[PDB]
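Presented below is the structure to which this report refers.
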There are 2 protein chains.
Amino acid sequence: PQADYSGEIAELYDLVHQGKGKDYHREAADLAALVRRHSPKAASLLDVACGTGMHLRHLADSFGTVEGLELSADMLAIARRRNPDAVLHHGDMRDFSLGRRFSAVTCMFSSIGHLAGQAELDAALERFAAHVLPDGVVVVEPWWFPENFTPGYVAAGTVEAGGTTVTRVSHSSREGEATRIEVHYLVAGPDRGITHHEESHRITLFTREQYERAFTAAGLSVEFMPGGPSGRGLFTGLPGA
Amino acid sequence: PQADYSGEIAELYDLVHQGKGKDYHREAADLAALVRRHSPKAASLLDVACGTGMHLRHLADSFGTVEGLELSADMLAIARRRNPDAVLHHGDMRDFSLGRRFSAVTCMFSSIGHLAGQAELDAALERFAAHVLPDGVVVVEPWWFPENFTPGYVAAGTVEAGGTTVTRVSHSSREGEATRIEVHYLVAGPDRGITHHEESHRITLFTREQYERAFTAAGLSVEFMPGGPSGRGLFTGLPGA
Ligand SMILES: Cc1cn([C@H]2C[C@H](O)[C@@H](COP(=O)(O)OP(=O)(O)O[C@H]3O[C@H](C)[C@@H](O)[C@H](N)[C@H]3O)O2)c(=O)[nH]c1=O
Ligand SMILES: Cc1cn([C@H]2C[C@H](O)[C@@H](COP(=O)(O)OP(=O)(O)O[C@H]3O[C@H](C)[C@@H](O)[C@H](N)[C@H]3O)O2)c(=O)[nH]c1=O
Ligand SMILES: Nc1ncnc2c1ncn2[C@@H]1O[C@H](CSCC[C@H](N)C(=O)O)[C@@H](O)[C@H]1O
Ligand SMILES: Nc1ncnc2c1ncn2[C@@H]1O[C@H](CSCC[C@H](N)C(=O)O)[C@@H](O)[C@H]1O
C-alpha cells in the first residue's frame, strides 16, 4: 500500500521516530554549526522535504528566518502547526521556484532517496543551487550507498503516548537499484482498539559518485563526511564551482 | 483473521507465550503438586485442550502416563512432535470418549472459555468426570469472571528468535457475556520479509457459580482457588458427589 506519507502514517511519523531515538534538537544544532562553518554570517534556511517540520522548529532557534518545502500535504499540515510563523510550501524538490535565496538549503534524513535516476537527482540539486545565496551552503543527507546498505535489515520498536501503544516494524530488501522498505504498524489503545497500517517505499541507492555528479552539474563544490546524522554521511556543497 | 489456532498462528504460539513469560515448567510442577494433594498416588493425566503440548511435556516427568486431547489439528501436530511417546487425540472437549480414566484430568490456560454457554460448559465437565478415576481430580483453569475482567486491556510485546522478529498485540472488550480479544502479529525476518497476521476469539466470561454448577452437575465436588497460574485462579473437582 501507501508510498505517500499520508493519513495515519503521517500522524504516526513523529512519535515513531522519537521512539527510535531520533534527536532533532541535536541534529539541528549540528546542522547550524556546520552551516556557520561554511558561511559565518548565515541568516536564513530552507528545509526541503521538511516533512513534519521538526528540524525547522529547532533550526528557527539558530536562524532568523526559516522556510520549508514538502510534497505531502498531510506531512505539511503537521509542520505548519509546529511552525505556525514560518512559510512552508507545498511542492516538489524536483521543480520548485520560491523567488528567493537562503543562506542554507538543507534536505535531511534521506528524503533525497525518494528521487529516481540521475535526471531527478540532478534536477533537485539544481533547484537547491537556485535557492542558495552566493556565500551559503547546501546540505544533503543521502540514503545509503549500494556498497554499504545492509539488505535483510529488520527494525522493530514500540512506543507509548497518551495511552496508545504503537509498534513499528520494517523490513528492507535490495530491489534492484533501490532499497524496498516495507513498514507495518500496530496501533492500540483501550478505547480505539487495534488498527494495522502499512507503507512501502523504494529509496534509491544512488552511488556516492552519483550525488557528487548532481552537486557538480549544479555548480556546487561537494564534500562528503562519513557517519552524519543517520550513519549514511552528509554531503555539503558551496556555490562557485 | 481466524478463531482456530491454525497456520502460522499455531506456529507462533509457543514463541509468543514464552516471550510473555509463561513458564510451563513451573506451572506443570505446581499442577503435579496440586494433583498429588488431592490424589497422592496419581499416576496418569489427561490434558484436555492441550494445544501445543507444553504442559504435557513437563507433566511427563511427574506422571507415568500422560495423554492429550486437542481440537486444532495444527496445534495437535506441534504437540505430537513435542510428546512423541504419548497418545494425543484429535477431538472436542464437549463430546469425546477415550475409553479410559486418568488420575488427573486437566484443562489449562482458559481453554474452557472457548465453550459458548452453560450447556457446553456442563457437557465438557461431564466428559471430564467421565475420564477421571474415582480417587483422581479434575483441574480447570477458568477464563476471567465478568467481575474481574478489564475491558480495554492491551497487551503488546516483541520477541526475537532465530533471525525472526515477532510482535504480538492484543486488545480486549466486553461483547455480551464474553471477552472479544483481537490479536495482531507482525513477523519479520531477513529472508522472509514482513507479514501481518490476525486472530479474534470470543472467550466466555462464565461466572464462578456457572463453573460450580457445571462441576456439580457432573458429580464433582468443586473448590475455587484465586490467583492461579494466570491470575484467573483454578477450580478443582473430586468425583463422588
Ligand atoms: C542500522 C542500519 C540500517 N540500514 C538500513 C536498513 C533500513 O533500510 C534502514 C533502517 O530502517 P528503519 O530504521 O525502519 O528506517 P529509518 O527510520 O532510517 O527511516 C528510513 O525509511 C523511512 C521509510 C523514511 O521515511 C526515512 N526518511 C528513511 O530514513 O537503514 C543499513 O543499511 N545499515 C545499517 O547499519
Ligand atoms: C493481566 C490481565 C489480563 N486481563 C485479560 C485481558 C485480556 O483479555 C487477557 C490478556 O490478554 P493477553 O495477555 O493478550 O492474553 P493471554 O496471553 O492471556 O491469552 C488468552 O487469549 C489467547 C487468545 C488465548 O489463546 C489464551 N488461552 C488466553 O489465555 O486477560 C484482564 O482482564 N485483567 C488482567 O489483569
Ligand atoms: N519530490 C519530493 N519533494 C519534496 N518532498 C518529498 C519528495 N519526495 C518525498 N518527499 C518527502 O520526503 C520526506 C521523507 S521523510 C524525512 C522528513 C524530514 N526531512 C525529517 O528529517 O524528518 C517526506 O516528508 C516525504 O513526503
Ligand atoms: N472444543 C474444544 N475442544 C478441545 N480443544 C479446544 C476446544 N476449543 C478450543 N480448544 C483449544 O483450546 C486451546 C486454547 S489455548 C491453550 C492451550 C494449552 N492448554 C496451553 O496452556 O497452552 C487451543 O489449543 C484451542 O485449539
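Residues displayed in chain B correspond, in order, to Swiss-Prot positions 10-250.
Structure determined by X-ray crystallography, 1.8 Å.
Backbone N, Cα and C define each Cβ position, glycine as well.
Annotated S-adenosyl-L-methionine binding site per Swiss-Prot: B:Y14, B:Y22, B:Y33, B:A58, B:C59, B:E79, B:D101, B:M102, B:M117, in sequence order. Remark: B:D101 (S-adenosyl-L-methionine binding site) has B:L80 as non-local neighbours, by Cβ distance under 8 Å and separation of at least 6 in sequence.
A mutagenesis experiment is reported in Swiss-Prot for this position, B:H123 to A or N, and the note states: Strongly reduced activity. Neighbour density for B:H123 (mutagenesis position): within 10 A of its CB lie 19 other CB atoms from the protein chains shown.
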B:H123 (mutagenesis position) and B:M117 (S-adenosyl-L-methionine binding site), distance between Cα atoms, whole Å: 12
Neighbourhood of B:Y33 (S-adenosyl-L-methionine binding site), C-beta criterion under 8 angstroms, separation at least six: B:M63, B:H64, B:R66, B:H67
Rounded to the nearest Å - Cα separation of B:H123 (mutagenesis position) and B:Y14 (S-adenosyl-L-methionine binding site): 12
Close in space, distant in sequence - B:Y14 (S-adenosyl-L-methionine binding site), Cβ under 8 Å, 6 or more apart: B:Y22, B:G60, B:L80, B:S81, B:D83, B:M84, B:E208
Site extent for S-adenosyl-L-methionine, whole Å (max Cα pair distance, B:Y14, B:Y22, B:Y33, B:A58, B:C59, B:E79, B:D101, B:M102, B:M117): 23
Neighbour-count leader, CB within 10 A, binding-site residues: B:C59, B:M117: B:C59
